[PDB]
Amino acid sequence: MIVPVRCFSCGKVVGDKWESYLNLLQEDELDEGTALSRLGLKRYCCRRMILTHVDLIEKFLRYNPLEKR
Amino acid sequence: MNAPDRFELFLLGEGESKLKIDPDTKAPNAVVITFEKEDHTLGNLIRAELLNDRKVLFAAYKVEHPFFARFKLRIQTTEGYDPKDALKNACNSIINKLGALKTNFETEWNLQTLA
Amino acid sequence: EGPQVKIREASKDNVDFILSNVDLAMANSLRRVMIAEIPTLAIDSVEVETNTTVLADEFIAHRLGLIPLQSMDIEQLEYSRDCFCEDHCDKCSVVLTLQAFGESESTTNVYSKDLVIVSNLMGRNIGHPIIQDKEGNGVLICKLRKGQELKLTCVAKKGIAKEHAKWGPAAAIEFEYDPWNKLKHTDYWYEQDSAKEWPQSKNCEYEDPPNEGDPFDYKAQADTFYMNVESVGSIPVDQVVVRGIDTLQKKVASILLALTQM
Amino acid sequence: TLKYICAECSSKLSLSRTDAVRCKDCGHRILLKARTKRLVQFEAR
Amino acid sequence: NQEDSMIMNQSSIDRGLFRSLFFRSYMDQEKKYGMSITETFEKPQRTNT
Ligand SMILES: [Zn+2]
Ligand SMILES: [Zn+2]
Ligand SMILES: [Zn+2]
């Protein structure tokens, strides 16, 4: 849905490394492994936390708000 | 639904105490101490420090069920040595070692410049 | 005299050190205490005022509860269970407020830098969400389409990892001993050769390799533990180690106190 | 009276018991009741 | 974890592993039992119900 705050197994905070990860993937044309290593995710628990996330919230944001102010 | 509150893992309930000591009839000069709201963190440490003692004939602990946070520690010492005294000595030794370790770690950390 | 410590690497969030002249039980107890028994601040209660976003209220509440907060002076705060107030006061809690509105045509990211402390901290060093990245925005809490609003208040109480993992300040703790397997505490699974198939640990450089002809040393015990403590950010990693030792010492002292008083 | 929101206009309306359930802005016949005013408490665990 | 049981990490659960949302919907209509026997959505009162 949206990026998890912490890695499930060890508890490292990874919720602030999603936009940086996307910027590294897009702007710098880095592959996923090097981008993960750059952000400091060395254990594969954190690496699978960030690598396999699906950002479904964008889809949810496409629909018009039900209660619009 | 039936899940117990998590604070039951470390908070003493109403009408119960941290320690209770019961004599053991299987062997002479042996006691069983039930520690409440404790786990392997304390049990293994206490057991090892007791085994370090020379006058302790037997020392063991067990957590009878993972559901409940409590453990039983059996201590048997030589004649004329109170098992409670053995527990006191083990706890004192643990406290002294931990204090020395804290002092050493603080002194070592004070020597860093890249922190 | 006692346990001896030599530290290899020191960082803002990691400390890698050696713990020599100490029992295995003591090292494991210290590791467990660092994992579980260190008090920390974290958001515990969430009053939702307005939520027109795409996320459920308890979803956002959970995300907020996982936000690391500054806990350097957490010892000056009291547990909410043993405070004389009704629900929450200034002696036992910190009140934050998250108020975000989607007034931009593009998606607006609600980070943890938008969390504002309302309760008077009374000069303590608690409450501030931990910021680590270079951009300055904290944890990505939510996203807002244009016209969507999110207004809520959070109460943060002190807690330990035993009650909930959101209070754990210790992340992953590397713990190794006897890299050369001289104590024979493991039997290495192998197909052709155990030595070739098992990569040597980085700590093997700090011990003398076995001579391969000497007899097994049955009197040798376990000591010289290589430990690497990582910090989530709530408290500095050196404070993580020191407070773990302090908490373990407090537990043993409480055992002594109960024994004497009964 | 009681507040509702048009499922399409996203506009706010006040409806009585005798009012026909429609959105005066567009005519949509689907309305969602407004969020309650009493505070809601959530445990962040 | 014997006989197909599993041991799950409680700390992992606390951080959101396998957590779920569950929605359930109840539908209710008012039906014309007669020409003027229409049902009405209202708050029932113990005095006259
Ligand atoms: Zn991890
Ligand atoms: Zn209070
Ligand atoms: Zn309308």
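Determined by electron microscopy, 2.5 Å, according to the entry header.
Backbone N, Cα and C define each Cβ position, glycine as well.
DSSP assigns B:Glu108 (mutagenesis position) to a helix in the three-state reduction. Around B:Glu108 (mutagenesis position), no same-chain residue at least 6 positions away in sequence has a Cβ under 8 Å from its Cβ. Quoted from Swiss-Prot, the note attached to the mutagenesis of B:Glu108 to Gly or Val states: Transcript termination readthrough.
Swiss-Prot documents B:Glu108 to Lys as a published mutagenesis change and attaches the note Transcript termination readthrough. Lethal.
Under the heading of mutagenesis, Swiss-Prot lists B:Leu111 to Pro and annotates it as follows: Transcript termination readthrough.
If you draw a 10 Å sphere around the CB of B:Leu114 (mutagenesis position), it holds 7 other CB atoms from the protein chains shown. Taken residue by residue with DSSP, B:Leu114 (mutagenesis position) is part of neither helix nor strand, so it is coil. Quoted from Swiss-Prot, the note on the mutagenesis of B:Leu114 to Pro is: Transcript termination readthrough.
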Cβ neighbours of B:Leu111 (mutagenesis position) where a neighbour is any other Cβ within 10 Å: 9
